Protein chains: 4
Amino acid sequence: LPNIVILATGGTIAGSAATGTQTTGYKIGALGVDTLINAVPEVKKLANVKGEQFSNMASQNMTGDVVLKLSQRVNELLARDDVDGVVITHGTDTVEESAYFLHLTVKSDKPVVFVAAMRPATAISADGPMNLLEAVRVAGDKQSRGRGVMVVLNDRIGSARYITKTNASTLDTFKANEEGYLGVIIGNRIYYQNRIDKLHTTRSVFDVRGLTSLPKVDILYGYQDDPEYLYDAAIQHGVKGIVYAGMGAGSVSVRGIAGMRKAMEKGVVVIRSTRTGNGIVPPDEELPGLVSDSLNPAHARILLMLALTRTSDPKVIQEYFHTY
Amino acid sequence: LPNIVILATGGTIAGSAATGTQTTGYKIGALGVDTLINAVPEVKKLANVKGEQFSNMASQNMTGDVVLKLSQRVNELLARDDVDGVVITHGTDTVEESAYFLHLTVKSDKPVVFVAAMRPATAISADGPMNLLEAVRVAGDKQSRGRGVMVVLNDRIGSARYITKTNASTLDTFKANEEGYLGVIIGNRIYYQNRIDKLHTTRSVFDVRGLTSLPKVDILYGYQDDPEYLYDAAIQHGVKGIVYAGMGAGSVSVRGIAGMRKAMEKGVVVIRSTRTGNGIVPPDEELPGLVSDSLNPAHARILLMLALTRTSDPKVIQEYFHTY
Amino acid sequence: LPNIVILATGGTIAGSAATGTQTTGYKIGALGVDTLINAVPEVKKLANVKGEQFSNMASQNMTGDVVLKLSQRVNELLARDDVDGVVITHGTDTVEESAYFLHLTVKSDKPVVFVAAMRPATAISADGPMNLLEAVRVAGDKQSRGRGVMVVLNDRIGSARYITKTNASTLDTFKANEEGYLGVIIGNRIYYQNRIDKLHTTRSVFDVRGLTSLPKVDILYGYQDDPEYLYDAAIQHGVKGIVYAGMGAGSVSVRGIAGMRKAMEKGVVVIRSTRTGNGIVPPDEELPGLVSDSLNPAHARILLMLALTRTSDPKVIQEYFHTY
Amino acid sequence: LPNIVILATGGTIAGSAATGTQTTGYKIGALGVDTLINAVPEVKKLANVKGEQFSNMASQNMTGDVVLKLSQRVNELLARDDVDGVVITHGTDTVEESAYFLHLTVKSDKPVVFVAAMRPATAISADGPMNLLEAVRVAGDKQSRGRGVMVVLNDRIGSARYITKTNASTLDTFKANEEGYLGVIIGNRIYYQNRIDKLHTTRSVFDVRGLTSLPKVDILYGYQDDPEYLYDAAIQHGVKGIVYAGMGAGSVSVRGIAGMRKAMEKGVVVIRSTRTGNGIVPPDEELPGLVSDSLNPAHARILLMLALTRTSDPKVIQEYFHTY
Ligand SMILES: N[C@@H](CC(=O)O)C(=O)O
Ligand SMILES: N[C@@H](CC(=O)O)C(=O)O
Ligand SMILES: N[C@@H](CC(=O)O)C(=O)O
Ligand SMILES: N[C@@H](CC(=O)O)C(=O)O
């Protein structure tokens, strides 16, 4: 059997409430990894599992300094001969951010599979148990190697690059509308469908193994009447990058243009993404900033932060956005 | 034939470039309403049409003060016996905002149909000509009365309350994933599917006739490492409301909580929405602010601006979010 | 509390296996309604429930003669003052067919809510317990009245007329891509979004309480090299109707045309639907047969079968396909 | 510039009508390939194009004998040093079938791109011109090689193996809900997203060069009261294979089981697929026949027909369904 580490970080998957129908005020923070494992003892027939408690927080509170440590720990685990893959339990709210950070920074072809749940562990028809079992199946299959970092919920295997939480509250929220899933897990069998045509993991230039902090990057929203003062505030607080969740295809109002021009004069890198949820922001030399290709705001922030650890060259950063 | 006013505001539907393949740097601002009409002379068999040029701007520059004037003008038109319906040509980037605003403020059951195009008028396979024909058909049909404000592109009829631009760049971008379309237009026939189960138009409390300005509302994004100082800046600049484009189901970090509590202390109403794109932000009394129900951030800002013209009572605002 | 009858018919929702991971060869037929109810005792806080075993079969084996009895039983139940609504447990494979039959023939505004599960009751993370809770919530809510027949799974409420099983094997399979959900159930709360703009239940002409047999209607697929001899076979076996699951918008090959013409010569009513999954088959006088509007093949067969109990006039049948 | 051959087969892309709004009774058969090319002279900046007229039919009339000749012609063209790629204009109704056939039988890594249109060439906002331009851009790009056969409409690049016509009548009908698109074309730029993880073209065992006919395979629908006599009829008429468009996950009624057992006794290979539109039909040793993995009925028919040119060994055929 393959040797799989289950690295727990918190989330609703490790949430507990006093009744099976409670959806608010459940606690995250007191349910440990061994309790998740013991709730699905069937995982032991798929892998020799070892639980490790990395953190126990609601993912809305996950921070880049912590994600950096998570990436470094995973890289340490995967460098060992006795570890074949890692499953990371996490909250759904920012799993796409953590997963994509690891997607770019893990220097191994061994599987890294993020898993989460929309319903607490105590809920009627809680999704975490099956999601965990699926995640371990994926992480322990030799065919899963070399595919980049994965996010597994609800019988689906999503690439960290494309998958996003699309719905506030449903079980089937993780989707990649235009890019689909890498694979699905049905009837205890994995069906691989796609390989992402982007750079990741062992073919990625990003390396944060020796680093202790990351560039500050903020996200500003685009909408009617959007204010210029938010750009001033960001600049004043020392951002190195701004991701713009733009109207449409990264379209910018007269106020946003003024703000972006100010940020650029101070050396801030501006990436124009979209608030829409999907699709390409195309290049446009008449507008300020670089373009996010098909990276959503949350993903674009992660790529920009990592880009800034190794370059300041806008041509290179723009190429990263087209290739990662 | 029905009498329809085509009230033009700008957008890529009135955009023009020197070649049929140009997708950036096309111009908006020089193509008038009568040129759109004359490009589809078939429209004169569907309705007696009259063009009126309201504005000629890219919709990323549309502002609340202008949308207020647009609502006021549409109400004046619809009050006339010689107007059966109004089609409004608009940019796609913020049509959902303008349309939702009219949805809540137009005091007539006569159809109001926003129309837009993703490709400029000069493009190969431009979508605007057919979109416009479909919009005029929808606006003139008796079956279209009392449906709320509508957004028509790509053979679909979306309710202003549910429809959103879901993709930066595709023809099929307007979708309501969980709510579907009010109807479709196929083979020159309208097929109505649904009537929205929400308050609007003639049953709405909101009335902005005689207002000249609207309460200031900003939108802040939720993400890992989101900063408290953006809430400070908003407060400092006199916002009356903040809509939060939250992680997941309106989930808030420790930093966002601190910012939100500060804002509330200053009398700012906070609405927690979601960055996800879809779904319900459920109530949770322990967290700060009110919840957006299924309203996305852009829609929630419109509803909140209008709510603030009438009340500061959180109970009443929250009920508006569940009913409009 | 409302009074709800849970009328059980079988399905995977009532399926059982000896382990939590078994997805094939689980048994349907030996898990009774009271076993479903006692697995979610929380239901008793939502309603006073009474279980009634109507049948215990896999739904691929459900037949129109049995559906007719189901409809008759539900009408008896809903005519009682001590019954506020009915939840029907059913297999997912043909729930859309049973549900739409009831949608057209139940002569009450009281809620009728079909529920099903994609995982057996014994499965890890089985969906049926929460689905059943949600269905009883919907059936017991006074706001659920007058909506037509509903199908509830995975936190969604679909209209029988629009919902379909879109995926062989996933929890989120039930969707209505173009028409959306009537509502959703999140955080123990119902959010109604739409009302269907079609005739049903108390405004439907179909009444089968005195119906003594059902007309025979077959469905034939359209594809390259489709054979004429299947139409011959259908005609020879006495079908009264054929639903064609056509290529595209009910497009017919030269062979299909020959078959359809033959069928019509013999008095068989032909409806051209689509194999695509969604959308409108528009009228086309140059082709044989009537058109299905937006009814998929399974739904079109149900409506045709009912229509044939009342009329053989193609103009009347065609108008039923545009209004129901 | 690359050398691209446009090989025309017919379809609505080559349809013509007397007015721009006519959606029925337009003619296919009178617009030649040069007329398509001359409608988009911009194409000549993308490629050196040569048109060849293979056929001029509505695709609902396309047959396996003709597709076999199309595949043979494409293989001849791609064997030339002076041909860099081929674009094939085709009707939308059965493009998925012709494309998948070629996906399995073209013995080159040079791009083969099918293109189609939902509106006739004469329509207001006809989609064919831009679709054709996009197809030529894709076929001419060196990065397009080795990707399998592609289907291009509406700014999307779909794999022949996953793409299907999902809606009877809309421009955005071609989708792969679970698998996404191989890429997209926005702003005159190609964005590749995925490589399919299936065998195709140069890695495929199939070579039909030299064959003039194919094994007979019919598709039978699954539904409530489905009849055994359609199985009898197919067997009687000499089918070598039956694809079942099953209820749910290839679920079979007692009548379908009887028919399938009869067919298998006569040496007919039965594949259980799904009518649902998407997803996996899993193995089940208790049911008759092989399973279609995620192949929909139309695609499963093509693979089975090809498989039958080489083998009747169910173990091999089943592996093919999992790998092609
Ligand atoms: N707030 C939780 C939500 C979840 O995990 O479903 C988290 O992200 O930690
Ligand atoms: N920026 C344009 C985009 C469009 O109309 O498609 C607008 O919103 O005015
Ligand atoms: N064959 C089962 C499938 C399910 O219920 O999910 C049924 O329809 O009865
Ligand atoms: N019947 C046409 C439809 C189209 O091309 O859109 C065809 O498949 O040839």
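Numbering of chain C is taken from Swiss-Prot, so the residues present carry the numbers 25-348, in order.
Positions of Cβ are set from backbone N, Cα and C atoms, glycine also.
For C:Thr36, the entry in Swiss-Prot reads active site, O-isoaspartyl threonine intermediate, with the evidence type experimental evidence. What Swiss-Prot records for C:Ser83, C:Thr116, C:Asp117 is substrate binding site. Quoted from Swiss-Prot for the published natural variant C:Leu177 to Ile: In strain: NCPPB 1125. C:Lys199 to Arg appears in Swiss-Prot as a natural variant; the accompanying note says: In strain: NCPPB 1125. According to Swiss-Prot, the natural variant C:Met288 to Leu carries the annotation: In strain: NCPPB 1125.
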- Item | Cα-Cα distance maximum in Å, computed over every pair in C:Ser83, C:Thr116, C:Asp117 that the record assigns to substrate | 7
- Message: Please report the Cα separation of C:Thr116 (substrate binding site) and C:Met288 (variant position) in Å, rounded to an integer.
- Response: 34
- Hits among C:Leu177, C:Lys199, C:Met288, i.e. variant positions with CB under 6 Å from ligand 3, come out as none
- Of C:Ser83, C:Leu177, C:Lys199, C:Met288, which recorded positions come within 10 Å of the residue listed as 'active site, O-isoaspartyl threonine intermediate', going by C-alpha to C-alpha distance? C:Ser83
- Query: Hey, how far is C:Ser83 (substrate binding site) from C:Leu177 (variant position), Cα to Cα, in Å?
  - Reply: 16
- Task: Could you state the whole-number distance in Å separating the C-alpha atoms of C:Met288 (variant position) and C:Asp117 (substrate binding site)?
- Result: 31
- Collapsed DSSP category at C:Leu177 (variant position): strand
- If you count the other CB atoms within 10 A of the CB of C:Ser83 (substrate binding site), including all protein chains displayed, you should get 27
- Item | Chain D contacts among the recorded positions C:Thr36, C:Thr116, C:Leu177, C:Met288 (Cβ under 8 Å) | C:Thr116
- For C:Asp117 (substrate binding site): intrachain residues, at least 6 apart, with Cβ closer than 8 Å: C:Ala82, C:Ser83, C:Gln84, C:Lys189
- Message: At a 10 A cut-off on CB-CB distances, which of the variant positions C:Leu177, C:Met288 has the highest count?
- Response: C:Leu177
- Query: Including all protein chains shown, what's the count of other C-beta atoms within 10 A of the C-beta of C:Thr36 (active site, O-isoaspartyl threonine intermediate)?
  - Reply: 26
- Item | Length of the line joining the Cα atoms of C:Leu177 (variant position) and C:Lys199 (variant position), in Å | 10
- Within the same chain, the residues at least 6 apart in sequence whose Cβ is under 8 angstroms from that of C:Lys199 (variant position) are C:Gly182, C:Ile187, C:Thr188, C:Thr190
